[PDB]
There are 2 protein chains.
Amino acid sequence: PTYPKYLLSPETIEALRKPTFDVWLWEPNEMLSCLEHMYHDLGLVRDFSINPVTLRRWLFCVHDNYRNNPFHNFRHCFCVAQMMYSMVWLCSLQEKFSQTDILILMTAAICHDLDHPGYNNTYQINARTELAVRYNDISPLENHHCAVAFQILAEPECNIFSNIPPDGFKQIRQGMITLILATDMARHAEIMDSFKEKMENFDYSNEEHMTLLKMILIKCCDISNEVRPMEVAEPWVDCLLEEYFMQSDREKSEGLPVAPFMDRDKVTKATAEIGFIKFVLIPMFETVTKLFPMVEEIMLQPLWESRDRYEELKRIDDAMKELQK
Amino acid sequence: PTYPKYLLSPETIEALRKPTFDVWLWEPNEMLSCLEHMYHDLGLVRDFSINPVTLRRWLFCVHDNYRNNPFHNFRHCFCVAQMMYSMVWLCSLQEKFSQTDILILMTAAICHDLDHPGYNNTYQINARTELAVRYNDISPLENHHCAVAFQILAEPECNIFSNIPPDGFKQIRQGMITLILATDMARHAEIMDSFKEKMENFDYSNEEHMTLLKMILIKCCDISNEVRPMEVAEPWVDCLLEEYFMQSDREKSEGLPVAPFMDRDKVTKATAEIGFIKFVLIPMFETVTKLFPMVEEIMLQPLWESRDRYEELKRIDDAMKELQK
Ligand SMILES: CC(C)Cn1c(=O)n(C)c(=O)c2nc[nH]c21
Ligand SMILES: CC(C)Cn1c(=O)n(C)c(=O)c2nc[nH]c21
Ligand SMILES: [Mg+2]
Ligand SMILES: [Mg+2]
Ligand SMILES: [Zn+2]
Ligand SMILES: [Zn+2]
């Protein structure tokens, strides 16, 4: 007949594999179904004996632990997971990685921003919040996302790892913690340098090389909005700035230092993306392309287009600003 | 947190395997989840590469195709499938039958009464309905249920058999057809005799022996209401008579022959069930017990109790009618 929303149509299930997927057309229950589909489709439910009902409860519990922030919310979560899922197909990751690595990449993508408060690590540290005190200024937000991830998995009803032997659990936990902690942008240059070093002679059988590759993969998915079609990416930037401005305003009326890139009076959407696309995004996907050449046409290309559109927007933007001076 | 109804709790999942399960407590939405669980739990999704999303669409289309009758409705459907699922565990059917047969039993059980009009074969034939004309008076209802089942399965979006080689399809289709056509009560005596004849020296290796057993199994499940706990079974009789009375009244009004067992002026819940339990139900389950002794304690016991409870109830009825004339 005419099936209900939570029942993904074959058209949707097909599109879910490409980075062109419109993440905005869906409501939470439909996104939860997409994530569910991903675990069955990638063979994770099968190879790890994940109880299908538990998988659902777990996703629902994960959803309940994401906050209603303009950016760091459940829909961003779904974006990272969906981009990771696309990466698996685009790069044929299942010929390079074991199912355990895939489970690690996917579960970490879904759990990487759990219970994000809407204010970054710099604010946590400068404001001496309880999280900064708890984690001693060492990537407090990411450490917290992990802890929540495993407190959730500790609940028997949500433990998608119930049937994995203990050695496997430990191996998965270690991998997830490493990936989630790697998303902290403060460590971006460090992680990039290490990867590029290993990239001089990449060894798919070297465990230390794969760890760095997985860290890069989840980092790519975490800040991959600009790779998506313009109509899908555009709104995310506004959501991010809304969050950044909120923090800068708070930092100003609290006497805490304010980062220029979050300063309402110094940053423009255009100048912001241009620099981020040319000095963070493109260089990263550029090195990843050396390993997976198909990545250039599917992701480096839309980044070049995005860079050019924002450079045009910057002209008009600066013009408008002159009239207001 | 607190999970929605469509996410079965582990308590429900555990009770779903026994004939004591209370079929009246759930709404279609919930029952559909149960059926879905059954396919994953029996390993049918796994062994036949059923796309889990397709499984959901298929179950939804099946639900939409059951009519809103007092008895032959989606809930009866669920009862039959749930009783079949209970028997797979109780009798350890997975030790005697291949996965292909289990799939045949479960799917036939879910589809056996699809699009039931609410008036039995005798009515279709006597009123010379389109169905009776289409099927040449040969089990018109059963032929129609089966045709609708494969109509649904022919819709790509609902084709839970999409990943089975054609030789497998043919084997599954033929089995379902045999089973669904076997549910026509007009053939009860015939089927029972053949089964008993083979029962003289049952051979789990003889395919003709196994075909009869599967026929008896689905026949048992189809009319297994009285096997359920008194409070779960009682309301079903009212639904049945409500349908029978609707037909006899109509037959009376159109001047068509009326069957005594459906006549308001002659049937009482007690008279209806006593004979049915004593001469149809008990004998059939007695034969099945010769192969699965555990059936006696789990199913004959409650049938005996229902027989006695209804017989005693009739005495109270006769004594009451006496006290009035
Ligand atoms: C400032 C930077 C570390 C954070 N950051 C980010 O995460 N995304 C996704 C952007 O699009 C972006 N644009 C500027 N900065 C950005
Ligand atoms: C005995 C038969 C002719 C009529 N019949 C029947 O078909 N089913 C399924 C019943 O449950 C039933 N109960 C009484 N009569 C019944
Ligand atoms: Mg983050
Ligand atoms: Mg029937
Ligand atoms: Zn993130
Ligand atoms: Zn029936």
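In order, the residues displayed for chain B correspond to 241-565 in Swiss-Prot numbering, which applies throughout.
Keep in mind that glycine also has a Cβ here, set from the backbone N, Cα and C atoms.
Database features (Swiss-Prot):
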| type | residues | note |
| --- | --- | --- |
| ACT_SITE | B:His312 | active site, proton donor |
| BINDING | B:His316, B:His352, B:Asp353, B:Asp462 | Zn(2+) binding site |
| BINDING | B:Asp353 | Mg(2+) binding site |
| MUTAGEN | B:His312 to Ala | Completely abolishes catalytic activity |
| MUTAGEN | B:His356 to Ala | Reduces catalytic activity, but has no effect on substrate affinity |
| MUTAGEN | B:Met425 to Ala | Induces a 2 fold change in inhibitory sensitivity by BAY-73-9961 |
| MUTAGEN | B:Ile463 to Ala | Induces a 6-9 fold change in inhibitory sensitivity by BAY-73-9961 |
| MUTAGEN | B:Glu466 to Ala | Decreased affinity and catalytic activity for cGMP and cAMP |
| MUTAGEN | B:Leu480 to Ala | Induces a 6-9 fold change in inhibitory sensitivity by BAY-73-9961 |
| MUTAGEN | B:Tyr484 to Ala | Induces a 6-9 fold change in inhibitory sensitivity by BAY-73-9961 |
| MUTAGEN | B:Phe501 to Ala | Induces a 2 fold change in inhibitory sensitivity by BAY-73-9961 |
| MUTAGEN | B:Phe516 to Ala | Induces a dramatic change in inhibitory sensitivity by BAY-73-9961 |
Of B:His312, B:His316, B:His352, the recorded positions given in the record, which has the fewest other CB atoms within 10 A of its CB?
B:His316
Sort the mutagenesis positions B:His312, B:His356, B:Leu480 by C-alpha distance from B:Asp462 (Zn(2+) binding site) and give me just the closest.
B:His312
Out of B:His352, B:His356, B:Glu466, B:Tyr484, B:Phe516, which recorded positions have CB atoms lying under 6 Å from ligand 2?
B:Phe516
Intrachain C-beta neighbours of B:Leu480 (mutagenesis position), sequence separation six or more, cut-off 8 angstroms:
B:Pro310, B:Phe311, B:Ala512
Mind telling me which of the recorded positions B:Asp353, B:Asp462, B:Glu466 has the densest Cβ neighbourhood, counting other Cβ atoms within 10 Å?
B:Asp353
Taking Cα atoms as reference points, which of the mutagenesis positions B:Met425, B:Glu466, B:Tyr484, B:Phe501 is nearest to B:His316 (Zn(2+) binding site)?
B:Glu466
Cβ under 6 Å from an atom of ligand 6: which of these recorded positions qualify? The list is B:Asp353, B:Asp462, B:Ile463, B:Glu466.
B:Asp353, B:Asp462
What is the number of other Cβ atoms found within 10 Å of the Cβ of B:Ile463 (mutagenesis position)?
18
From the centroid of the CB atoms of B:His316, B:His352, B:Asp353, B:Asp462, the recorded Zn(2+) site, which same-chain residues not already listed sit within 8 A by their CB, in sequence order?
B:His312, B:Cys317, B:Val320, B:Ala349, B:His356, B:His385, B:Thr423
Note down the number of other Cβ atoms within 10 Å of the Cβ of B:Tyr484 (mutagenesis position), including every protein chain shown.
22
Quick test of your reading of the structure: among the recorded positions B:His316, B:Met425, B:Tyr484, B:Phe516, whose CB sits under 6 A from ligand 4?
none
Can you tell me which of the recorded positions B:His352, B:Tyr484, B:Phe501 is spatially closest to B:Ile463 (mutagenesis position)? Compare CA atoms only.
B:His352
Rounded to a whole number, how many Å is the Cα of B:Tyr484 (mutagenesis position) away from the Cα of B:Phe501 (mutagenesis position)?
8
In terms of Cα spacing, which of the mutagenesis positions B:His312, B:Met425, B:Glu466, B:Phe501, B:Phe516 are within 10 angstroms of B:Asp353 (Zn(2+) binding site)?
B:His312
Looking only at B:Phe501, B:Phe516, the mutagenesis positions on record, which one has the least crowded Cβ, with the fewest other Cβ atoms within 10 Å?
B:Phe501
Densest Cβ neighbourhood among B:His356, B:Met425 (mutagenesis positions), 10 Å radius:
B:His356
Three-state secondary structure, which DSSP defines for B:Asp353 (Zn(2+) binding site):
coil
